[PDB]
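The structure appears right after this line, and notes come after that.
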Amino acid sequence: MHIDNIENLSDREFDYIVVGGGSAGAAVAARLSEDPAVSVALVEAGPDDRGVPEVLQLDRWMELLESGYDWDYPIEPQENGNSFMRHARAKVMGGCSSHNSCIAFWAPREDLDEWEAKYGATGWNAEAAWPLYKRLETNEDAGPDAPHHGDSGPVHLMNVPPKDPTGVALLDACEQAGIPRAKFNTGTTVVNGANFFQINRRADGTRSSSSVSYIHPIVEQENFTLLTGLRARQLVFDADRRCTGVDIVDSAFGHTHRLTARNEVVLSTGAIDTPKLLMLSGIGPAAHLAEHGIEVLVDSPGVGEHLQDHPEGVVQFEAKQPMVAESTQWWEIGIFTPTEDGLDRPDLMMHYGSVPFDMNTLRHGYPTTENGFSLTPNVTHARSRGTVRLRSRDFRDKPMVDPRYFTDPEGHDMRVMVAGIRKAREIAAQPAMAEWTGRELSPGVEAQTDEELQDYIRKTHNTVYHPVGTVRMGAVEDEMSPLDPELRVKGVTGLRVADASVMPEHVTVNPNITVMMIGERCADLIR
Ligand SMILES: *Cc1cc2c(cc1C)N[C@]1(*)C(=O)NC(=O)N[C@@H]1N2C[C@H](O)[C@H](O)[C@H](O)COP(=O)(O)OP(=O)(O)OC[C@H]1O[C@@H](n2cnc3c(N)ncnc32)[C@H](O)[C@@H]1O
């Protein structure tokens, strides 16, 4: 059942409570509910997405940025970055799977294998993840010639059709620059290669969000309770520091209600809101909690530390012919290439967007167009590390999000981004793109030196919208990892975290499907 008025829920005790109906949370809640003897509550601050066209129709996604569907988290002033940048985060069932571009990737095996081998996360490797990617998806590429693929899972992945002529020409241009066409999600990492994406979208244009995929089919299940429009303000603990449930409100100034869990509570509020909720509940860096008058239940210094992202630059071009006016999601191609020899993962990625992306260039006076395209390089393994911290002890105050972009001491992130702008220019300049590439609008051909491109990047960079890593898993004995390898919050019992917070190291690719995989694995670790 769907509860949209908490005042009518009389029995508020469940076996499991999942907090946050996002990419991971929806998956955890649905998988736990597959046992009819187990009762599960899924609590989400935003509305139900059922029948909401702006959310459901993927090609409308860019309209959700800074809408009522967006928590809208501006960042703290950046030491070496864009202080105007905003971390858009969805406030709606499905979480960011309901506001995103649906770019769908399996993580490289080399990334996942390292979670265990390098970062102490016992049991987290490609052997554990491959069957879960299979289980979660219905992939267009499924079949005996690609037996790793799922053909039955809730999350539908399809290939973006090569309809966009500028896209086709860009791929031809990649080939000329020595970047071959490569299939994505084959099980083998693409180090040097490019193509139209796979996207998690259904045939009819509906995003295959975690809510559409996992939740809509089960809303009437007898053992499943969906609670929307309800915002968690604190986790509640014993006595013996067992998490017994969660305090929620239906409106900022209203009565506090509580839901209780007999077995466990799973926190899935994502990489920004998770560390915030833990800190408000007394789990976090002791000095920071004390500063805000919060009783320290667990001194957990890794909470809100190790914030990682894929920082993003932009190169914008006027197009010499009419650009496409229809799309799956306006960002249909990805390009991977290594900037150095010896790599088993690309250190650089670029997206191609069939629109001019002027979000951060217009304010700095760069020219605009209504007929143009963008190439957006990102750093796949940024070395910079930031924080999420409390602004105050009041749950209604937005957290302080400081990614510390381009602050890594060896200057890796900036070096790769500069290479990325140069590589974007190189691809755009190939013969196959001669009939497309017009004037470069930003940074503009006048920007040529390392220094000029660095200044431009600092002023105008965005994000691919991939904050991760703020409540990382790690070795039981590592004090700076708030979670053990089974996602259990250290220092407390009955509480796990499952969402993008958990990643010890960012993945090379767009993380959404991997975060769904994290939810699948959390369900399994529990059951
Ligand atoms: C937002 C966004 C995200 C992404 C992209 C663009 C944009 C604008 N681009 C690409 C994408 O399309 N594919 C991809 O692989 N990566 C991109 N994408 C990032 C992913 O979408 C993102 O990493 C995952 O969605 C993260 O999932 P996770 O489960 O970690 O978090 P999510 O935000 O989905 O769910 C959290 C839910 O929790 C609710 N919430 C938050 N705070 C509370 C409180 N206090 N009480 C109750 N619920 C609460 C949020 O409303 C979310 O539903």
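According to its header, this structure was worked out by X-ray crystallography, 1.9 Å.
From the backbone N, Cα and C atoms, a Cβ is placed for every residue, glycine too.
Features of the protein shown, as given by Swiss-Prot:
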- 23-24, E44, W71, 90-92, 96-103, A232, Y465, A500, 510-512: FAD binding site (BINDING)
- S101 to A: Increased efficiencies in the oxidative half-reactions and decreased efficiencies in the reductive half-reactions (MUTAGEN)
- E312 to D: Reduces catalytic efficiency 230-fold (MUTAGEN)
- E312 to Q: Reduces affinity for choline 500-fold (MUTAGEN)
- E312 to A: Abolishes enzymatic activity (MUTAGEN)
- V464 to A: Results in a 2-fold decrease in the limiting rate constant for flavin reduction. Has no effect on substrate binding (MUTAGEN)
- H466: active site, proton acceptor (ACT_SITE)
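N510 (FAD binding site) has its Cα within 10 Å of the Cα of these recorded positions: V464, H466, taken from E312, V464, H466. With all protein chains in the displayed structure included, the most crowded Cβ environment within 10 Å among the recorded positions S23, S98, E312 is that of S23. By the criterion of other Cβ atoms within 10 Å of the residue's own Cβ, the least surrounded of the recorded positions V92, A232, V464 is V464. Contacts of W71 (FAD binding site) defined by a Cβ separation under 8 A and a same-chain sequence distance of 6+ are given as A88, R89, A90, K91, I272, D273, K398, in order along the sequence. Within the same chain, the residues at least 6 positions away from the residue listed as 'active site, proton acceptor' whose Cβ sits under 8 Å from its Cβ are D309, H310, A500, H506, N510, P511, listed in sequence order. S23 (FAD binding site) sits 13 Å from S101 (mutagenesis position), taking the C-alpha atoms as the reference points. Packing around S101 (mutagenesis position) is summarised by its Cβ count: 24 other Cβ atoms lie within 10 angstroms of its Cβ, all protein chains included. Cα to Cα, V464 (mutagenesis position) and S98 (FAD binding site) are separated by 15 Å. A straight line from the CA of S101 (mutagenesis position) to the CA of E312 (mutagenesis position) spans 15 Å. It is 25 Å from the Cα atom of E312 (mutagenesis position) to that of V92 (FAD binding site). A coil conformation is recorded for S101 (mutagenesis position) in the three-state DSSP classification, outside any helix or strand.
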